[PDB]
Amino acid sequence: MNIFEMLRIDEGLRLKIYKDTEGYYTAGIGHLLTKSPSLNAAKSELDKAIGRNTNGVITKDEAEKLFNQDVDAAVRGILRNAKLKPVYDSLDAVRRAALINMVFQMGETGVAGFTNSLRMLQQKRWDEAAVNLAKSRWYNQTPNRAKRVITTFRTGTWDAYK
Ligand SMILES: [Cl-]
Ligand SMILES: [Cl-]
């Protein structure tokens, strides 16, 4: 298991524009297109991301390419974030993947806002962090996914994904 396989399980793969859990236009492997209600605006962003007239439909290769870019961007985002970087550097490889998953889902800003949980993670207080992470809108809105990521931080193993 690795970050790619993990995210692929959490996000799924859809070759057409779809609406995410929050009702936002997305395509491929969790690639958010726009928060705007306009399908046209979404099609426009998709075309601009892929570099062709897609008509809202992409190929598997195209989806994977957006995916690789997005994973890369999440990692680079964490390393440039003063609040995230120290946490990330303190963690082991498995837990690092868990932090990347959160950033991919909710953005750097969103995750950086989990002040208390971040501090607990940095301190290696696993059970405590897991409890604190669960007191959030994130957990209440996407509980199965949140549980998988939380277990990952709690145990440092991939058990939740096997
Ligand atoms: Cl893009
Ligand atoms: Cl869920």
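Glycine is treated like the rest: Cβ placed from N, Cα and C.
What Swiss-Prot lists as active site, proton donor/acceptor is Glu11, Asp20. Per Swiss-Prot, the feature substrate binding site maps to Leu32, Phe104, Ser117, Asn132. Record note (Swiss-Prot), mutagenesis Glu11 to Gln: Complete loss of activity. The unchanged residue is displayed. Under mutagenesis, Swiss-Prot gives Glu11 to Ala, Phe, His, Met or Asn with this note: Complete loss of enzymatic activity. Quoting Swiss-Prot on the mutagenesis of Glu11 to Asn: Loss of 84% of enzymatic activity. One entry in Swiss-Prot concerns the mutagenesis experiment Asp20 to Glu or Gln. Its note says: Loss of 99% of enzymatic activity. According to Swiss-Prot, the mutagenesis experiment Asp20 to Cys carries the annotation: Nearly no effet on specific enzymatic activity. Quoted from Swiss-Prot, the note on the mutagenesis of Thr26 to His is: Facilitates transglycosylation more effectively than hydrolysis; covalently bound substrate. For the mutagenesis experiment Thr26 to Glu, the note given by Swiss-Prot reads: Complete loss of activity at neutral pH; covalently bound substrate. Among the sequence features in Swiss-Prot, the mutagenesis site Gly30 to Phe is noted as follows: Almost complete loss of enzymatic activity. The enzyme is destabilized by 1.5 kcal/mol. Listed in Swiss-Prot is the mutagenesis experiment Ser117 to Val, annotated as follows: 50-fold decrease in enzymatic activity.
Within 10 Å of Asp20 (mutagenesis position), judged by CA to CA distance, lie the following recorded positions from the set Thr26, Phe104, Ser117, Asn132: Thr26. Taking each Cβ in turn and tallying the other Cβ atoms within 10 Å, the top scorer among the recorded positions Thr26, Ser117, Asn132 is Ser117. Shown in sequence order, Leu7, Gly30, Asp70, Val71, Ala74 are the residues of the chain, 6+ apart in sequence, with a C-beta less than 8 angstroms from the C-beta of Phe104 (substrate binding site). Close to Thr26 (mutagenesis position), meaning Cα to Cα within 10 A, are the following recorded positions out of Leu32, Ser117, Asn132: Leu32.
Here the CA atom of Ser117 (mutagenesis position) lies 26 Å from the CA atom of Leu32 (substrate binding site). Long-range Cβ neighbours of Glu11 (mutagenesis position) (same chain, at least 6 residues apart, Cβ-Cβ under 8 Å): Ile29, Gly30. In this structure the alpha carbons, written CA, of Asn132 (substrate binding site) and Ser117 (mutagenesis position) are 6 Å apart.
Across the annotated binding residues for substrate (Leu32, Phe104, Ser117, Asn132), the two most widely spaced Cα atoms sit 27 Å apart.
A 10 Å cutoff on Cβ-Cβ distances gives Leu32 (substrate binding site) a total of 17 other Cβ atoms nearby, all chains included. With the fewest other Cβ atoms inside 10 Å of its Cβ, the least crowded of the mutagenesis positions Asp20, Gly30 in this structure is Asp20.
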